[PDB]
Every structure is written in C-alpha cells, then in structure tokens.
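Heads up: the structure comes next, in structure tokens.
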Amino acid sequence: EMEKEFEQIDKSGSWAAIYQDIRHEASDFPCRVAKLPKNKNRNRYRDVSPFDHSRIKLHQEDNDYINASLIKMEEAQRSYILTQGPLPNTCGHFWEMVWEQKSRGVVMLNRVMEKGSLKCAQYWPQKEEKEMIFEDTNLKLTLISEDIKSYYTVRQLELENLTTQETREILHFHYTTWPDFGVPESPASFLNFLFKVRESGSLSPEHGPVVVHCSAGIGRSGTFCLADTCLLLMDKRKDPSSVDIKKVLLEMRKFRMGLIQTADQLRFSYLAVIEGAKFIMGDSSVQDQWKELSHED
Ligand SMILES: O=C(CCc1cccc(NS(=O)(=O)O)c1)NCc1cccc(NS(=O)(=O)O)c1
Ligand SMILES: [Cl-]
Ligand SMILES: [Cl-]
Ligand SMILES: [Cl-]
Ligand SMILES: [Cl-]
Ligand SMILES: [Mg+2]
C-alpha cells in the first residue's frame, strides 16, 4: 500500500535503489524506424526514441515518422500521446499528429529555453495577430486567448485544416516552473494544474488522447501521466489501496522508454498520488486548498 511503502522507502532512504529496480525491469522493444538515417533530424535526443510497436504514425505520404508514442492504459481506460518538444522542422508534423489523432488538449511541461539552451521550438503563436501556417502539413494555427497564472498558462488555440477548412479548438496547458530533471514545487501546485487539465474536458474519452510533452517527452511527461493514471485507477475502484504505483509505471514503460527520469520524480509521484487520493475519495474541499497553496494568482 502506497503510503506505507512511501514511509518505509523514506525511512530506509532507498529511493535510488527503488528507482534502479524500475530501470532494470523496464521493457526494451525495438526502435528501428526512429533509427533510420532519414529520421535522424526528426529526433531531438539520440537516446530517446519511440518503440516501433507504439509509435504514432503520421498519415503522410512521404515519411510517417514522428518521435511520439501512444501510452494506451488498458485497465485505466485512458490514453496519452507522449512526444518530444517539436524541433524547428517538426512543428508541422506535431500539429498534423494533433489533428489526425483528434486530440483536444496539449500539455507542455517545459519552457522553450531551459538552462541557456533551446529545448523546444516555439511551435504555437504568441500573439493573436501573428498566426502560424505549417505549409508542409497544410495547417493554420491562431492564438485565440490565454490565461496567464503565476506558474502555468492556459491558451485557447484554433487549429484549421486548410485542405478542408474545418477548425478545432485546442487547449494548451503550459506548466512553466517545472525544472528539467526536477519536480514541481509542491504536490499542490502539481495537482492544481493536473485538475485544471482534467476540468477542461481534454482527457474525455470522446476526444483523441491528450498530447503531453516536455523536452524529451519522458521525464516530466512520465511523472505527469503516472500520477494521473494512478488517480484514475483508484477513482474507478474507489480504493486507494488497490493502486500499485511501480507496476503502473512499468506498464507505461511498455509504450515509451525512460518514463520518469530521476528517483526524486518517482518519489514526487507517490506524494502527488497520496495527496490527490484525498480529492478522489470525496474531500472536495482539498481542491480549493491546492489552489491557495499553489499561489497561482
Ligand atoms: O538520455 C537521457 C536524458 C533524456 C532527456 C534529455 C533532455 C531532457 C530530459 N528530460 S524531460 O524533458 O523531462 O524528459 C530527458 N536519459 C537516459 C535514458 C534515456 C532513455 C531511456 C532511459 N531508460 S531508463 O530506464 O534509465 O530510465 C534512460
Ligand atoms: Cl516557454
Ligand atoms: Cl536559461
Ligand atoms: Cl528546438
Ligand atoms: Cl530547467
Ligand atoms: Mg496583443
């Protein structure tokens, strides 16, 4: 049971060894397509590839490759698309994938610049009046509005398929203060944000899978999806004790490599799940408290 386990791990100081066990148990499947010569410039990181079996295929034509994985959580009945931050030559692909997969929401857990380097292209317009056209994929993207909070921004985007002129609203949930290889500032600030995504309807099974990305699409993104799926599983069962967190992370790792990149990101996942369980089990008021504690204003 997760809170008993948390305490024994903390008491014994053994997060490093627990996280290592995950690494040695994790699935290893091939990534032959990601490693083809023609795709080298579609990958941000040499050592971070989608498995072939779970990769998202673009419905082009010339080259169907994007560095993106469908994490299909069968028992939880929720799917997510995890991807790297788009590169200067893959921003059209990224929006093509959102359109073809019918996603309603994009969760971004990194900043464009982190520690002096460019970890993600500027793939969305910053000003209403300066829309983006992806000529390769025939898509147009316009900023509709934004709601800037102290550590995250929500944007309403309109994505238009220029071939059909159909338009869709995409909500962009941008967490701007989660350091790379780090953890959010508190369970509260993390959960206040996750529940904003949830409240938007972006995670509805009536939409395609939510797109989640950081820079590589594995550390911060795996921590976010792990916490959400564990909360979903105890919610479906109304039974916090039924959730095995490390088993859940190993199931997710069948779909994309490297999910959760440090032992402290694992520890933080336990914290966010233990805390979020209070809301799932019917203490509605904790949501207001997370909002206060997060200092979003
Ligand atoms: O090469 C890296 C860093 C990848 C990377 C590079 C840059 C940023 C981020 N962070 S993210 O944006 O939070 O994902 C992550 N890590 C080693 C690595 C890669 C792919 C898989 C594993 N497997 S693991 O079992 O050791 O976790 C380990
Ligand atoms: Cl940014
Ligand atoms: Cl910087
Ligand atoms: Cl970039
Ligand atoms: Cl950072
Ligand atoms: Mg203006």
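Using Swiss-Prot numbers, chain A covers 2-298, in order.
Looks like X-ray crystallography, 2.1 Å, at least that's what the header says.
Each Cβ is built from the backbone N, Cα and C atoms, and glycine gets one as well.
Swiss-Prot lists 3-277 with the feature domain 'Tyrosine-protein phosphatase', giving sequence analysis as the kind of evidence.
Quoted from Swiss-Prot for the published mutagenesis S50 to A or D: No phosphorylation. Under DSSP, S50 (mutagenesis position) is assigned to coil, being neither helix nor strand in the three-state scheme.
DSSP assigns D181 (mutagenesis position) to coil, not to a helix or a strand. Record note (Swiss-Prot) on the mutagenesis of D181 to A: Substrate-trapping mutant.
Every protein chain shown contributes to the tally, and the Cβ of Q262 (substrate binding site) ends up with 21 other Cβ atoms within 10 Å. In the three-state DSSP scheme, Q262 (substrate binding site) is classed as coil. If you look up Swiss-Prot, you'll see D181, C215, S216, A217, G218, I219, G220, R221, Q262 marked as substrate binding site.
What Swiss-Prot notes for the published mutagenesis of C215 to S is this: Catalytically inactive mutant; abolishes sulfhydration. Remark: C215 (mutagenesis position) has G86, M109, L110, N111, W179, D181, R221, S222 as non-local neighbours, by Cβ distance under 8 Å and separation of at least 6 in sequence.
Positions annotated as active site, phosphocysteine intermediate by Swiss-Prot: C215. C215 (mutagenesis position) falls outside any helix or strand according to DSSP and counts as coil.
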**Fill in**
Listed in sequence order, the recorded positions from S50, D181, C215, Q262 whose CB sits under 6 Å from ligand 5 are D181
**Prompt:** How big is the substrate site in terms of the longest C-alpha to C-alpha distance among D181, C215, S216, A217, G218, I219, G220, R221, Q262, in angstrom?
**Reply:** 12
**Alpha-carbon distance [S50 (mutagenesis position); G220 (substrate binding site)] in Å** = 13
**Request:** Check the recorded positions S50, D181, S216, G218 for other C-beta atoms within 10 angstroms of each C-beta and report the one with the most.
**Result:** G218
**Item:** Proximal residue to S50 (mutagenesis position) among binding-site residues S216, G218, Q262 (C-alpha distance)
**Value:** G218
